[PDB]
Amino acid sequence: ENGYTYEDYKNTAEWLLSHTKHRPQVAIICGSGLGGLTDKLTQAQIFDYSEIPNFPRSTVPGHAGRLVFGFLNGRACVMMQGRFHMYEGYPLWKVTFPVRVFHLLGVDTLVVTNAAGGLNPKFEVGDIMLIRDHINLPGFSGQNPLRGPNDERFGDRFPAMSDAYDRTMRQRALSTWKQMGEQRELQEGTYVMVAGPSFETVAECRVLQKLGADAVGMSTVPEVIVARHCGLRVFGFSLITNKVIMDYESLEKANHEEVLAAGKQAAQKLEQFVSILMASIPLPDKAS
Amino acid sequence: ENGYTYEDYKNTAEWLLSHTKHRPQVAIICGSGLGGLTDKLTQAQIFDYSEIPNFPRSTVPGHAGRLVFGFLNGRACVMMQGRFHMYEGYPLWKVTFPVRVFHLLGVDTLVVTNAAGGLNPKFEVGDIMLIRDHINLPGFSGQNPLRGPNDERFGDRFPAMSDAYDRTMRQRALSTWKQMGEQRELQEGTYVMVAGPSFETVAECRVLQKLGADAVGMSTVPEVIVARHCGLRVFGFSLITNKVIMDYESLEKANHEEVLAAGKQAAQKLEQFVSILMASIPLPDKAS
Amino acid sequence: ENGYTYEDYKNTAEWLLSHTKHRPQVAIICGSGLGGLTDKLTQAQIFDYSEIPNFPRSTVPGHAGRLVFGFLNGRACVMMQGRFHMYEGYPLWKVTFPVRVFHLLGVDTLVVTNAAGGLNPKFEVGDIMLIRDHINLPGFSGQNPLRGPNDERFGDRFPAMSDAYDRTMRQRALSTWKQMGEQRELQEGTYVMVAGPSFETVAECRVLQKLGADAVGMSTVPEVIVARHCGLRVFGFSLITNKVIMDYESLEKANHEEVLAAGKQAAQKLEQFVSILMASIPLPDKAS
Ligand SMILES: O=c1[nH]c(S)nc2ccccc12
Ligand SMILES: O=c1[nH]c(S)nc2ccccc12
Ligand SMILES: O=c1[nH]c(S)nc2ccccc12
């Protein structure tokens, strides 16, 4: 919703339609250190958010800040390099905003990736984690990317989220992760979106655990509301870039932008995984 | 508080005093599918929120959006058909706003009803649930209908809420529910206000349970702050319109606007119950 | 962040530098009933927030609302009598605002005190509680005193908070509390910041307990983000002004502004403790 009207969104989609060859079927929104995946694109047309009629511009490089329309491995993708976070200041209905254009672009599946701090002890930096559910810690509070009036043009007043994350694709994903036989396990997990940008304290971590969450992070669960709200099929992963300290002790263990190949090998691990998974995305037309 | 001054509230009360025969003693605010209760009114004078000097207008029918002043079964009621939710966009101090007029109207008791998703497993669609306590999930965050400066004219800076929901009336209520010997049990329960409008995911439901809540819903706990803050006697019920899925499995069970007589029989069940309860509301004057 | 630019902060620091003899090393921000500690100051220069270029002014006495620059027991202090709360209406980046001036003033340690409702049953009104960690219940939601863009001039985009509260000083503190051999124990504890001003209901209290918190209160955990974000050394205490009712029963037990010497003896207890602790604050220069 707010700040944007439906025309804004059309205008934005329209400009993008009438400015690119591409009709993307799949949107991907990359988390930090996963932008690299925009390389896998072919016949990339890049846009600076900038140029796009309503798109939030980022907050300064920025140049981690682009929309690249692509072919990833089958599918007509549009990818977002440099997602918006509420910790940066927009509100949700600027985070969730590409998502609503993506739809209008005719996108029907959204994949989201992100980096999260693993809370689940069975979890190791480098791990990918396939999002099964989420906890919307800002949602509970007001902060849900649908707050204000509802545009029946996009969705229902009270979309369900019990099924945000596709059984089918989590199925397919989990298959695939084995089909290529791997490294460690493809984890699966509730991701807690915590806003807002200090990292947690121990007591806080402890809470997110007892609350039940496996990966804590800070994007997703707004793209996902606006996505499921729209009807997109959603799935995604968190790269565990950190084992979240659960526990009292000294100068210790964190974070994402400071591991060797446990940033950039894991990043590519997820990136290829994602690229492969394109193959499981149901082609659109009904299409068998 | 915000956006409204005390004069606004007087002006609104004043206009309503000087525009209606009625001096209501009791305000009732109905939840979805309980507006029907405004039928039980007699010598109904209806107002569109619309006409009333400051009242938030709703967000579009709207025509589920009225203030009907009534006699319910003893008492001089003013009832609200179409409560405001923060998921729609106002802030609390527009939800909580009728409540502060109601006081100024000389109302001294507020009854609130709503539809909530039952979290407590011992709970069944159709169930009424008498609110014993609440958890103010947006309150913890900022979002409390008293945030900003306090008008000692209405209440204290730091009202207590441990006693939001009258022992007396929960007593009386619970009596009465037996006095007419019933169907199922009159349940009792913490209602968690969760903002913000997608329904929860499973993980989320799980959290509200371990958090201790029985009914999850999305109004009340702002009317109740502003009410107790004002001194009104508050009590209320949730119609369980849903057994909240606690648990992983397929295309399943939800929601309120889609049960047969487990919408409209339960609605009337609560509505009569409410009408009867008028009888337990202490008449005002000290009055024995 | 928001609403303020970096110049504002300099201007404010600059005006205060160029308007006072003092260069404070330590900032102290007092909680209710601990303002008295500004008496221990010597060569007090008082400022009304008022006079200070950007400082939020309070919301009305107000006259519990001053910045007194002092010498407490060694150290060059600047103290804040009448902290801002978000329940009053500013946003965090007006609570957290003195803190950022304090830095710019060259302050490098911040001590925060407050009154909290004890949740931990092993806890008794009068108790001081040394803050070991916090739970940032509004932080999880959006409400973190760093939300919006980050000024690398003050800190990192993603400051850690696992170490908000100094091991060293909690060490020193805990030493000292024994060194003067005492009354009861110096407690230690997670403080939950809950926003937002009604007191909790029982169900709510129950939640903050299972969430793990010992003292619930309503300031600190924003000064602390902006402080650690800045690099200040932070530590502090909560005066337990209340044993938070955990439990269902009648007209019972609360609150802070209504105990005899379990307001004002405890206040002085904490105040001296604080004054003594000045002695443990590492002098600044590297300084051995
Ligand atoms: O290690 C982390 N803790 C938290 S709260 N959020 C994160 C987001 C991305 C990477 C790591 C983290
Ligand atoms: O079934 C429900 N889940 C949630 S979160 N809120 C509700 C509000 C009204 C009716 C049902 C529900
Ligand atoms: O007794 C209290 N409960 C809560 S929620 N907050 C407080 C803050 C200061 C003093 C007491 C309290």
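We're sticking with Swiss-Prot numbering for chain A, so the shown stretch reads 2-289, in order.
Yeah, the Cβs are placed from backbone N, Cα and C, and that goes for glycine too.
As annotated by Swiss-Prot, phosphate binding site applies to A:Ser33, A:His64, A:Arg84, A:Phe85, A:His86, A:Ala116, A:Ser220. Packing around A:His64 (mutagenesis position) is summarised by its Cβ count: 10 other Cβ atoms lie within 10 angstroms of its Cβ, all protein chains included.
What Swiss-Prot notes for the published mutagenesis of A:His64 to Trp is this: Reduces catalytic activity towards inosine. A:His64 (mutagenesis position) falls outside any helix or strand according to DSSP and counts as coil.
Annotation source Swiss-Prot lists purine D-ribonucleoside binding site at A:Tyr88, A:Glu201, A:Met219, A:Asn243, A:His257. Around A:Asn243 (mutagenesis position), the same-chain residues at least 6 positions away in sequence with a Cβ under 8 Å from its Cβ are A:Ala116, A:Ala117, A:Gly118, A:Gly119, A:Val126, A:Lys254, A:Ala255, A:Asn256, A:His257.
DSSP assigns A:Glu201 (mutagenesis position) to coil in the three-state reduction, placing it in neither a helix nor a strand. Quoted from Swiss-Prot, the note on the mutagenesis of A:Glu201 to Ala or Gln is: Severe loss of catalytic activity.
The mutagenesis experiment A:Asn243 to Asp is recorded by Swiss-Prot, whose note states: Reduces catalytic activity towards inosine, hypoxanthine, guanosine and guanine. Increases catalytic activity towards adenosine and adenine.
Experimental mutagenesis is annotated in Swiss-Prot for A:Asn243 to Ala, with the remark: Reduces catalytic activity.
Under its mutagenesis annotations, Swiss-Prot gives A:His257 to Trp the following note: Reduces catalytic activity towards inosine. In three-state terms derived from DSSP, A:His257 (mutagenesis position) belongs to neither a helical nor a strand segment and is classed as coil.
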### Task
Calculate the distance in Å between the alpha carbons (Cα) of A:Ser220 (phosphate binding site) and A:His64 (mutagenesis position), and round it to a whole number.
19
### Summary
The correct subset of the recorded positions A:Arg84, A:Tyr88, A:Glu201 with a Cβ closer than 8 Å to some chain C Cβ is A:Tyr88, A:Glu201
### Task
Please list residues from the chain of A:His86 (phosphate binding site) whose Cβ is under 8 angstroms from its Cβ, counting only those at least six apart in sequence.
A:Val96, A:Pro198, A:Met219, A:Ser220
#### Entry: Cα-nearest neighbour of A:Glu201 (mutagenesis position) within the listed recorded positions, A:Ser33, A:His64, A:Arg84, A:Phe85, A:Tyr88
A:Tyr88
### Query
Quick one: which of the binding-site residues (A:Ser33, A:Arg84, A:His86, A:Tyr88, A:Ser220) have their CB closer than 6 Å to ligand 1?
none
#### Entry: Cα-Cα distance, maximum over A:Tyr88, A:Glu201, A:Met219, A:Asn243, A:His257, record's purine D-ribonucleoside binders, Å
19
### Task
Could you say whether, by DSSP, A:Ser220 (phosphate binding site) belongs to a helix, a strand or a coil region?
coil
### Query
For A:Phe85 (phosphate binding site) and A:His64 (mutagenesis position), what Cα-Cα distance in Å is obtained after rounding to a whole number?
13
### Query
What residue among the binding-site residues A:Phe85, A:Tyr88 has the most other CB atoms lying within 10 A of its CB?
A:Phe85
